[PDB]
Amino acid sequence: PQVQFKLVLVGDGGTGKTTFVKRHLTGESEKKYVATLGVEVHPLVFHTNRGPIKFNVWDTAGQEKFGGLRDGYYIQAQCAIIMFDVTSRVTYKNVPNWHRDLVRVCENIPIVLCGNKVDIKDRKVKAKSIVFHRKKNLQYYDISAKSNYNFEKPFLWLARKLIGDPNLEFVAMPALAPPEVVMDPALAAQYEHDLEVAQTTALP
Amino acid sequence: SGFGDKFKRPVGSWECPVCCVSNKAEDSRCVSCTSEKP
Ligand SMILES: Nc1nc2c(ncn2[C@@H]2O[C@H](COP(=O)(O)OP(=O)(O)O)[C@@H](O)[C@H]2O)c(=O)[nH]1
Ligand SMILES: [Mg+2]
Ligand SMILES: [Zn+2]
């Protein structure tokens, strides 16, 4: 038997959930289609200092555009990612809804909040605005699916919570699709400096 | 120590061949996607 976790990947349509999970090349080529739910399960293997961990990532077929997701999608989820678009303020305002929809079925499973598309210059949702994770004591990460920026951070955090081992490390990065856009290393350092500053600012 | 050294599926459980969710022995269908216990 293998150590695998069902990871539900939720968020508004157009936030980049499918682009994100597709970065993991073997998860993409070995994804499984669930006809009854219209879902694709990407087996995302990660290799830790204590062995392989497989995140079976559930990705929608775009049904989130027309309403909430059915129970079956959430059932037995052991962890989750809530994604939003840093270029669409409205997607950030729906994070609480997705959070509620998720906890209504799965209770206090580990959750990571991800703001996608940080490779874009015209960033609308800045670090100072992102506060929901602090209210619910969740972990947040900037990411850019199309540049593989911080791709492994959410999965590393989840694995540590799920295993109960804060010293857990990925010994090697999974084979990822080549970056389709460049992520200015400085812009990444500036965004990372904006998060730590925002982390040391009071909640309004 | 490795997880696999101390990891074991609950007695009677079965992984769903369609969506990989782990189900109880008594369940004839998958509690997530409704597929049948193969
Ligand atoms: N610049 C940039 N564009 C992205 C990124 N991720 C997705 N896009 C685009 O956002 C649109 C929606 O992508 P998709 O993965 O289908 O979002 P989903 O509805 O949540 O599955 C598409 O046009 C993507 O090409 C990113 O990380 N950076
Ligand atoms: Mg999609
Ligand atoms: Zn199933």
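Just so it is clear, chain A uses Swiss-Prot numbers, and the residues here are 7-210, in order.
Per the header of the entry, the method used was X-ray crystallography, 2.4 Å.
Every residue gets a Cβ built from N, Cα and C, even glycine.
Summarising the annotation, Swiss-Prot assigns GTP binding site to A:18-25, A:36-42, A:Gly68, A:122-125, A:150-152. The Cβ of A:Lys37 (mutagenesis position) has 19 neighbouring Cβ atoms from other residues within 10 Å, across all protein chains displayed.
Within the same chain, the residues at least 6 positions away from A:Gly19 (mutagenesis position) whose Cβ sits under 8 Å from its Cβ are A:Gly68, A:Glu70, A:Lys71, listed in sequence order. One mutagenesis experiment named in Swiss-Prot is A:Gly19 to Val, and its note says Blocks DNA replication; when associated with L-69.
Mutagenesis annotation in Swiss-Prot: A:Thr24 to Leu, described as Has low binding affinity for GTP and GDP. Almost completely abolishes interaction with BIRC5; the structure shown retains the original residue. Its Cβ taken as reference, A:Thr24 (mutagenesis position) is surrounded by 17 other Cβ atoms within 10 Å in the chains shown. In three-state terms derived from DSSP, A:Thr24 (mutagenesis position) belongs to a helical segment.
Quoted from Swiss-Prot, the note on the mutagenesis of A:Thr24 to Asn is: Has low binding affinity for GTP and GDP. Decreases nuclear import of proteins and RNA. Stabilizes the interaction with RCC1. No effect on nuclear location during interphase. Loss of activity in triggering microtubule assembly at mitotic chromosomes.
Quoted from Swiss-Prot, the note on mutagenesis experiment A:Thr25 to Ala is: Minor effect on the interaction with the alpha phosphate group of bound GTP.
Reduced to three states, the DSSP call for A:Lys37 (mutagenesis position) is coil. Annotation of the published mutagenesis A:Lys37 to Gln in Swiss-Prot: Mimics acetylation; enhances the nuclear export of RELA/p65; the original residue is retained in the structure shown.
What Swiss-Prot notes for the published mutagenesis of A:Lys37 to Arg is this: Decreased acetylation.
The Cβ of A:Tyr39 (mutagenesis position) has 12 neighbouring Cβ atoms from other residues within 10 Å, across all protein chains displayed. Experimental mutagenesis at this site is recorded by Swiss-Prot as A:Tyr39 to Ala, annotated: Abolishes steric hindrance that traps the essential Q-69 in an unreactive position, and causes slow GTP hydrolysis in wild-type. Loss of one hydrogen bond with the gamma phosphate group of bound GTP.
Within 10 Å of the C-beta of A:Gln69 (mutagenesis position) we count 15 further C-beta atoms, all protein chains included. Looking at Swiss-Prot, the entry for mutagenesis of A:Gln69 to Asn says: Unable to hydrolyze GTP. Increases binding to BIRC5 and promotes exaggerated spindle formation.
Classification of A:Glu70 (mutagenesis position) by DSSP places it within a helix. The mutagenesis experiment A:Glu70 to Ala is recorded by Swiss-Prot, whose note states: Strongly decreases the relase of bound GDP.
Reduced to three states, the DSSP call for A:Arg76 (mutagenesis position) is coil. Long-range Cβ neighbours of A:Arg76 (mutagenesis position) (same chain, at least 6 residues apart, Cβ-Cβ under 8 Å): A:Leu43. Where Swiss-Prot documents A:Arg76 to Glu as a mutagenesis experiment, the accompanying text is: Probable loss of interaction with NUTF2. Loss of transport to the nucleus.
In sequence order, A:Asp200, A:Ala204, A:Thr207 constitute the residues six or more apart from A:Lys134 (mutagenesis position) in its chain with CB-CB distances below 8 Å. The note that Swiss-Prot attaches to the published mutagenesis A:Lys134 to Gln is: Loss of normal mitotic chromosome segregation and defective mitotic spindle orientation.
In three-state terms derived from DSSP, A:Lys134 (mutagenesis position) belongs to a helical segment. A:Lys134 to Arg appears in Swiss-Prot as a published mutagenesis result, with the remark: Loss of normal mitotic chromosome segregation and formation of sister chromatid bridges.
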Entries of A:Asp18, A:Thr24, A:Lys37, A:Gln69, A:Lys134, A:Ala151 (recorded positions) sitting next to ligand 2, with Cβ under 6 Å as the cut-off: A:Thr24
Rounded inter-Cα distance in Å - A:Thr25 (mutagenesis position), A:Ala151 (GTP binding site): 6
Nearest of the recorded positions (A:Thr21, A:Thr24, A:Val124, A:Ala151) to A:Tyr39 (mutagenesis position), judged by Cα-Cα distance: A:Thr24
